[PDB]
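Q: Following this message is one structure expressed as structure tokens.
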Amino acid sequence: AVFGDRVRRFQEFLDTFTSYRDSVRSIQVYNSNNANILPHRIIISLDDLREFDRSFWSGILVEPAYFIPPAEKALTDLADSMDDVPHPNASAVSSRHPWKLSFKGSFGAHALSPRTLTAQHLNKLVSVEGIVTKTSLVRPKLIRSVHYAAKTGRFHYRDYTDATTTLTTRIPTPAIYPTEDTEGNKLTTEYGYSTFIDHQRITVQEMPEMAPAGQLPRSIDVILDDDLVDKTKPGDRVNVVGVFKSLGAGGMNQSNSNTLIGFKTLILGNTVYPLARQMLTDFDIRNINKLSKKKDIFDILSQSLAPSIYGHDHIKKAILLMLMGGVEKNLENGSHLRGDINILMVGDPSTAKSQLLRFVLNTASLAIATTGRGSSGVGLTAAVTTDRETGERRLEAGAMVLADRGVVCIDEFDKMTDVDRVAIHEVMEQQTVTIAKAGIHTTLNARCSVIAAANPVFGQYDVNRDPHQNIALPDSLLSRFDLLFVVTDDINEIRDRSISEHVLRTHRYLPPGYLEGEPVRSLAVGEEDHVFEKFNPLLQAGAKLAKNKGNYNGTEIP
Amino acid sequence: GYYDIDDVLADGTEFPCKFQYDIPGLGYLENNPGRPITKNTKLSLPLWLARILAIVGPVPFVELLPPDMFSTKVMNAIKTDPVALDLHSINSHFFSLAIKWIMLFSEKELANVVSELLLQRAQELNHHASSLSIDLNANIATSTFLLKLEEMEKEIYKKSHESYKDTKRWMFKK
Amino acid sequence: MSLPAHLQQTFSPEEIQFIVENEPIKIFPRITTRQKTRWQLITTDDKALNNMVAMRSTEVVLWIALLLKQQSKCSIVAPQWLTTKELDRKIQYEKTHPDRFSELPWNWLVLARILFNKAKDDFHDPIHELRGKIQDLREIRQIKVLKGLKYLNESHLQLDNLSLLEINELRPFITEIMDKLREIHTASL
Amino acid sequence: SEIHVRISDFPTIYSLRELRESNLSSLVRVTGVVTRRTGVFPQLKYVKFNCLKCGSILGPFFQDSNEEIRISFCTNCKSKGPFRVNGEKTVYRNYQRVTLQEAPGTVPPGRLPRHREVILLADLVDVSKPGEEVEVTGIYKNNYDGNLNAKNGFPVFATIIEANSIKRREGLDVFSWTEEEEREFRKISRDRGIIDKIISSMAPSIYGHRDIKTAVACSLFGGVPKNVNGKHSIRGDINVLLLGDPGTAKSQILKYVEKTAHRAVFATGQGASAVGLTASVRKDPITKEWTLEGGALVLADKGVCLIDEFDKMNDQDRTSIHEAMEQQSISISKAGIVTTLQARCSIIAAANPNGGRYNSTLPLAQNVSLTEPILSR
Amino acid sequence: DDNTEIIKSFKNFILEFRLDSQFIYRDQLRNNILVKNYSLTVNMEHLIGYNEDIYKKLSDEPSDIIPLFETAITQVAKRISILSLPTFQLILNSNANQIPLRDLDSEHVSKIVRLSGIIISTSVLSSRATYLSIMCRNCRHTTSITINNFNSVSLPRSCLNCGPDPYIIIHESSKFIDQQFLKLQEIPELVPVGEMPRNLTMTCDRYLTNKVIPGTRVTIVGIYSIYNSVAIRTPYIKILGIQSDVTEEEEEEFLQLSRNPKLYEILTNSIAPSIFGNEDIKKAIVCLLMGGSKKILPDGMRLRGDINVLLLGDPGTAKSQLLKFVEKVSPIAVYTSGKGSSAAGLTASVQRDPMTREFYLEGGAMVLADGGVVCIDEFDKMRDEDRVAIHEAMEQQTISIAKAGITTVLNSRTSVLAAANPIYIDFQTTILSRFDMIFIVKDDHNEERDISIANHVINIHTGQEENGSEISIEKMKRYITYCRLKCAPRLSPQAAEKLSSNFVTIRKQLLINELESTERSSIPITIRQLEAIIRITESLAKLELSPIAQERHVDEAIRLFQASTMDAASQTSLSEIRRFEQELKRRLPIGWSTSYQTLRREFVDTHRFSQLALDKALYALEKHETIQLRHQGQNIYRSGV
Ligand SMILES: Nc1ncnc2c1ncn2[C@@H]1O[C@H](COP(=O)(O)OP(=O)(O)OP(=O)(O)O)[C@@H](O)[C@H]1O
Ligand SMILES: Nc1ncnc2c1ncn2[C@@H]1O[C@H](COP(=O)(O)OP(=O)(O)OP(=O)(O)O)[C@@H](O)[C@H]1O
Ligand SMILES: Nc1ncnc2c1ncn2[C@@H]1O[C@H](COP(=O)(O)OP(=O)(O)OP(=O)(O)O)[C@@H](O)[C@H]1O
Ligand SMILES: [Mg+2]
Ligand SMILES: [Mg+2]
Ligand SMILES: [Mg+2]
Ligand SMILES: [Zn+2]
Ligand SMILES: [Zn+2]
């Protein structure tokens, strides 16, 4: 009765807005032509539904369990009627593939965070924003089994149900395959014609900034099924929309005796909104050629990177040269001539070494700033690990291995321990790492480029001594670095004023938006000043001196 | 009116603009002195200048682009759930600027939304204003909502709270 | 300025009491003013005061009645509305109709407090019962007022038979909200 | 409503080694040292069961402390069906369990000590704490335990002592004084040279080292801790470091002050560790929740902590005492039991100079390996 | 019958109580309903006064009577709010004699008791049940059962055929309420000597959740009940009212205080009133307490605003006393001994949850100190790995431990006050450069000074203006909270130019200092030190609530920095190290080892090279693998060219 009325209402709503019908038709046509596969899903905007009918909008927002399934059935009926497949297949006929729904638009007080989710928001549609910390393995889930009875020559089927698969509760169906027909004939399971869907459980953690002072972060579990199975990885920021639910007996059954613990609550995900390379167009290639023809482009590219920094122009040139690397030769004898440049910086304190590292990190396609001083997190080189109790061996890749065909920006190279020194020597010399520990034998490529900074041993660079003396690494390590740069902090009055003013500017620079200087606090997922840069005294600064050739008076805008 | 601090401040907000003329000597308007202002160039101007430039020109000097506080996102947010919307973050003078916008462009679509939002917010404003305290021995929600009040709403709330408090004090005075 | 900030475009409860006390009330005098000096007030009639006999009911302004009660020279006659039976009848009337307001006197809140404080032994009914009935009436009126605030518009509003104290309570909020809505509507045209 | 009767002086005294089957269900007096203790819990004193088939409610019973009440047949419905505990109206009693172990001295040469479990009912809980020597008079009971039978392989019964009275181990306490004695002390204090007599009367068996006697007497008597508006804290304890040639009557004086001091703990530099000086974590057999033990410094609060062969202690252990020396508190973080413990005790330490002898020419800095901070303290 | 009578009694109590002229509870209920607060707070004194029998019944069997009180409250609320809502919650206030936590025993089972303690841990909100919809597996019979939190419910075992436990819960038509578990520890004062603090589990529901945090003294009114986990039961408390020791009048008082013309001097006086001298350290500690205004940039590079200080002097200087006072005064503070704790104690450590066996992250002292101040003592004894961990933590204020099964990160916005023993390099000048301010405390041997300190200490022992020259800890703490949460001042353009000129003058001052021709000055100043000079002026501005920092703050900050860091940094040699290294290399052939003590005798005792030049050269040589340290550095072995 009510189910039919709601199905009819959603059918009328879909008829009114032709965009969703067009989207369904487009998905179906793309699937048919490509016979890589578009999922059966449609994204609706809550604003349009609110405009069309307030009752249905409020029902979806407050009573999703009773209002969502009718919408899914209406969409499935529309798709089936619109379908024009002439000849289906045994896989398609028996497949349990209804059409799912996802929601976009503006939420009211339902746009919450993992900390704000309390018991008053249960059985309601919510939008949770946070950070992924855990990601369980992808596993298949049984939702339909088709059997064959040879004697009667008929195909039977049976449907299963679980608390994490349907918004509306039903009697649990144990995963026991029927073995005999009602008439008594023996059945044989047809595995190829059954239906299995994927299943993944992830845990979303509150964003650290929003966490109240002196409070640990709170997390909420999320369940994703079918197409939304492999879309997030740990550490990513997501905005998951789903229905908050409570599962299990929660100690209410007489078997349990705690009588104090509460029920288990999760979210049934409906959609996930996330929170390298740029495809070159036809005229971008023309632009790059135009710049290439200009017989001054090397200086332009060199000084475009890190324009703020004063001096050290040769370092910028060498850093660009490193970024673009050199051809790598593979001889027929298996010999491998290295074709990746390496750079090491050594100098007194406060010479923008970290600034140069940051700029190469920002401009480099790949980079990992794993400092050499106790690199907690990702190790500098690969090293197997085992669990404390289960002893689960596993090869954990280090920074060097995670930069294949890229760059690794080590920091504070002078703080390395003997283990790291020995590992790095082999890594650079051979360009590959072969692990032969804990019964694990494997080879992992490490072709990359290394840039590192290293302060002196006495805290200040001595000119009278060789660079190999001001640094305390053996010749084996230093020889691997193709180019070694020694930089000293020189004091010049004009330079001092320039640096002072440039640093001062930022402090008085403010977060524009609220009373200047006071207590300081994506729209879509699917998705010629462009090339050149207008001069900015605040940022570039020294870049003008670069084209002026060390002349402050020079006003040659570069 | 003329001598009204709240009215004066509201006119001081920055609205987007698009110059469609080529005027020299107006460099200081954009960001630098002594540089002619090209045409078809976007810049941010205070309202007290943008309004006059738009009205006075055959062809106005300026063409006011759609502001950022009246975009479709804000309209949808207002229509969805007026009470929980935080107007203070959007703009501290939302209602005065809105009224000025409707008067300037005489748009009959924003008026309905603004009126409904004001009515719905006033319901909760009165709900919170009438809830006083009792010292029986001899607020968290109130503070949470109070931080989301525009300047005009804050003034109305203060006046209503003072009236209610005075009446209660007189009524229960010994 | 010449007038405080809170007294602009509204009233104060003390002024409301001042207004309420300007009305007549019936009292039982305890002296014999009638002859066989004398009052010559200018704002109020002085004939009644000059002609009063003990235990014989007469009419005088509420302010003068309270002044006499201060010296214990008269006994105030509690109005007919204040009695319990009338209060139960009015409560039932309010409950029966969830849309209209009762028809109590406009000064049914100020007079109640003034009499409950100054004259606590003149009533013919228990004081606590009267206080409870008045509280119930006030609560029902508050509910109805809250429900009726959802119909503010830019044209006008009607609140038949609403006491002066409640109107004074609601004057700032209603007036300001209606003014803002009217300004928006006028700008729209 | 109940006044328990406790027997004080049982003539027959037994030990944890000589208890046999003949002593079952009889009054026995044993001596031992407490090495374990559990929290205080309420235990049912009169239970009232009910049925599940008919729902009938059984009458009152008495709950023995060692075995739980078992019913295998009803009386109202007279069926062997399941049962349950009901009758929310009940009267409870306190219940605690401690592990009593034989005194190390009493144990014959190099034999394993024998331990039993003692059950303390209402009015007896929190009457003793770990590390005490006590005498327990109670009923030596036994009961059937399935786990023991399954493990050993023979019909063996668990045994436990239901305590009836606990006493500490002349009289009851020498430190306790009477009103009559308090008058004697005032008379003695009036002596003109009482201080000299106190110093002389301290370690008389040792001839010389009057400076040692003065310092140690001052440490024993102690100071007056002071606090200023809760903003400034001044320690009242006095710390004395003893340093000199090998044979000088150093350890013997510490042994003497151990006896004389009210609450004293004796630890040697070699035989000590930070875990044993701060606290140790155990698992409660009842609640299965991790608790925290007391350390050597904690056990000697408001007393004296004597350390012998101080120079021999390792650096980490010597750092563990820095906190107690000046901060007068020890901080612990183990097994999510982060808390701060109170340790206000004076420390008397004895050591020999580095190299085995004190070179009078060189200063105290090089003579002993202790760092400048601790030396200053 | 009886239940209806009790409900009517409660209704009459609520509707009839009145002290002078105002119906307290009626008006309170109306006000609470208006703001969507479904609760009622009742003072037990009023209940006793109105009718003693009602209180007698309430205290006799609270678990049975309290739900009826909630029902009556709900009925009255519906009568008062709806013209002819969830079950309301009852909160109780009482003034009965407090029962010590350690003294709770079986005698107080199922009785209302009042106690006090300190919260040590709080859980995350659970979801208890209040109205369950149940359907039978076989015959599919729909039914509903209501549940009340108080115990003196489980799914039916017999269907209302169907076997045991035939009912399942329909979760789409049920209602739930919040629950939380807290732990209460007895007050330190009441703990008997030689014993240990005892803990007690507690439970709160609905509007009593998220009302306290660990480390807050609280007073609890609740039911002492027992829940089954020989025949023993686990005690616990059911909370009914929370009153923790933690407006406009105080704003007026604070504003008047800020108007005092010597606010800076009084605040510097309140810092350690009991410690004599060390005025510069006192001012630096004041600046650290107030801190610096936060800076955030749209690009992503947000500058630090907090302040850290280093106290490095000889023993007997009251550094620890200063740290203790700083810990006590600040609203949020953690006092930690460097050697007492470890890497786990500070920053954070990755551990595993025993109950669930999942790798999780637990914060250290800095995490627990987020938004406050951490006073680290004995910086020297702390291990080098912990020191570098602290280096990173102060560098980014976000301890980055996100690996090993999880990828979670925590914020550590904190101010570090470090007291370190004298160096007499492990204490390399780099970590010092990280510190904003460096102080070397040295008492000068002036007879007047010695007598003054002696008199001060004797006055301490034999022993409070607080009349315009000092303020107690409570007022100062509230002051710090107000100033840190309200005002975030910023410097001024003229002050900015003046400070730039000041740095120029400092560089020129070194230029004057370097009268030497060949010798090179170590450092005039670093850019990090320049940033350090700023953010203390904002501290002074926030101290006085000044929206813009004027030149006065600039000169004050300049003097404070000059009196601490430049002199301490200043408080040839490399060429000598070259000769020492050459001699050591020449003396020892390859493979020949000589005792480090023997080398010290050869050179240090001979005085040809000072000891500070021995360790430096030895470290420089060892780090290059040319030499090796053996026997804890007591034997030196050459290992190549
Ligand atoms: N050429 C330069 N132009 C502008 N600023 C500079 C230049 N060289 C150094 N700086 C300033 O030096 C400051 C210090 O930079 P950074 O902390 O990265 O120094 P570092 O020498 O790499 O440090 P460390 O000695 O600790 O390894 C930066 O704020 C930058 O402003
Ligand atoms: N002044 C003295 N009078 C009496 N006996 C003394 C005296 N000095 C030393 N002795 C005796 O010297 C012996 C030395 O043993 P004791 O336990 O006293 O310390 P120790 O082993 O010499 O000390 P250390 O730990 O410094 O090696 C003891 O028997 C003590 O009786
Ligand atoms: N001016 C002073 N007024 C009072 N006490 C002072 C003063 N200067 C030093 N002190 C001393 O400081 C002591 C407490 O601080 P403490 O000496 O432990 O600090 P510290 O020097 O850091 O210690 P250590 O270096 O030994 O670890 C008090 O006992 C005390 O009398
Ligand atoms: Mg650096
Ligand atoms: Mg000895
Ligand atoms: Mg100290
Ligand atoms: Zn039975
Ligand atoms: Zn059934």
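Numbering of chain D is taken from Swiss-Prot, so the residues present carry the numbers 291-459, 469-676, in order.
For this deposited structure, the header notes the method as electron microscopy, 3.5 Å.
The backbone N, Cα and C atoms fix where each Cβ goes, and this holds for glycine too.
As listed in Swiss-Prot for this protein:
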{"type": "MUTAGEN", "residues": "D:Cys364 to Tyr, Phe, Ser or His", "note": "Loss of activity"}
{"type": "MUTAGEN", "residues": "D:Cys367 to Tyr, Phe, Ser or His", "note": "Loss of activity"}
{"type": "VARIANT", "residues": "D:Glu392 to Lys", "note": "In allele MCM2-1"}
{"type": "BINDING", "residues": "D:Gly543, D:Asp544, D:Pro545, D:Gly546, D:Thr547, D:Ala548, D:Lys549, D:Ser550", "note": "ATP binding site"}
{"type": "MUTAGEN", "residues": "D:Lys549 to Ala", "note": "Reduces MCM2-7 complex helicase activity. Abolishes MCM2-7 complex helicase activity; when associated with MCM5 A-422. Reduces MCM2-7 complex helicase activity; when associated with MCM3 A-415"}
{"type": "MUTAGEN", "residues": "D:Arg676 to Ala", "note": "Loss of MCM2-7 complex helicase activity"}
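Each of the listed features needs to be described in terms of its position in the shown structure.
A: Other Cβ atoms within 10 Å of the Cβ of D:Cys364 (mutagenesis position), summed over all protein chains shown, number 19. In the three-state DSSP scheme, D:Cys364 (mutagenesis position) is classed as coil.
For D:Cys367 (mutagenesis position), applying a Cβ distance below 8 Å and a minimum sequence separation of six or more within one chain yields D:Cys341, D:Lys343, D:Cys344, D:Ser346.
Neighbour list (D:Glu392 (variant position), Cβ cut-off 8 Å, at least 6 residues apart, same chain): D:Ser305, D:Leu306, D:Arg307, D:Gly322, D:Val323, D:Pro403, D:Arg404, D:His405.
The DSSP secondary structure for D:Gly543 (ATP binding site) is coil. Long-range neighbours of D:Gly543 (ATP binding site) (same chain, six or more residues apart, CB within less than 8 Å of its CB): D:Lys549, D:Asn651, D:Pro652, D:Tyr657.
DSSP assigns D:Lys549 (mutagenesis position) to coil in the three-state reduction, placing it in neither a helix nor a strand.
DSSP assigns D:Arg676 (mutagenesis position) to coil in the three-state reduction, outside any helix or strand. Counting only same-chain residues six or more apart in sequence, the Cβ atoms lying under 8 angstroms from the Cβ of D:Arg676 (mutagenesis position) belong to D:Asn538, D:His621, D:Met624, D:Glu625.
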Q: What is the number of other Cβ atoms found within 10 Å of the Cβ of D:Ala548 (ATP binding site)?
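A: If we count other Cβ atoms within 10 Å of D:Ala548 (ATP binding site), we arrive at 16.
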Q: Which of the recorded positions D:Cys364, D:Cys367, D:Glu392, D:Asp544, D:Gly546, D:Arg676 have a Cβ lying under 8 Å from any Cβ of chain B?
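A: Listed recorded positions meeting the cut-off: none at all.
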Q: Other than D:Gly543, D:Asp544, D:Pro545, D:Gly546, D:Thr547, D:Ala548, D:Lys549, D:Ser550, which residues of the same chain sit close to ATP? List them in sequence order, counting a residue when its Cβ is within 8 Å of the Cβ centroid of the site.
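A: Output for this site, in sequence order: D:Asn651.
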Q: If I restrict to non-local contacts, at least six residues apart, and a C-beta distance under 8 angstroms, what lies near D:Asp544 (ATP binding site) in its own chain?
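A: Correct list: D:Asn651, D:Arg656, D:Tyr657.
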Q: Sorry to bug you, but what's the C-alpha spacing from D:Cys364 (mutagenesis position) to D:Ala548 (ATP binding site), rounded to the closest Å?
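A: Roughly 76 Å, rounded to the nearest whole number.
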Q: With the Cβ atom as the reference point and anything under 6 Å counting, tell me which of the recorded positions (D:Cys364, D:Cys367, D:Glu392, D:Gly543, D:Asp544, D:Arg676) are near ligand 2.
A: none
Q: So which of the recorded positions D:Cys364, D:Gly543, D:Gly546, D:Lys549, D:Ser550 sit close to ligand 7, that is, with a CB under 6 Å from an atom of it?
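A: The qualifying recorded positions are D:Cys364.
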Q: Which whole-number value in Å describes the distance between the Cα atoms of D:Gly546 (ATP binding site) and D:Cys364 (mutagenesis position)?
A: 79
Q: Which of these binding-site residues is closest to D:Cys364 (mutagenesis position) if you go by CA atoms: D:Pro545, D:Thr547, D:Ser550?
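A: That would be D:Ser550, the closest of D:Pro545, D:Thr547, D:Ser550 to D:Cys364 (mutagenesis position).
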Q: Secondary structure at D:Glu392 (variant position) (DSSP, helix/strand/coil)?
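A: Looking at the DSSP assignment, D:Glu392 (variant position) belongs to neither helix nor strand, so coil.
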Q: Identify which of the following recorded positions, namely D:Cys364, D:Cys367, D:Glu392, D:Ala548, D:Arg676, place a Cβ less than 6 Å away from any atom of ligand 5, and list them by sequence position.
A: none
Q: Rank the binding-site residues D:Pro545, D:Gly546 by the number of other Cβ atoms within 10 Å of each Cβ and report the first-ranked residue.
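A: For the binding-site residues D:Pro545, D:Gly546, the Cβ with the most other Cβ atoms within 10 Å is D:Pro545.
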Q: Using Cβ atoms only, which residues of the same chain lie under 8 Å from D:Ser550 (ATP binding site) while being at least 6 residues apart in sequence?
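A: Sequence-distant Cβ neighbours: D:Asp607, D:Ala649.
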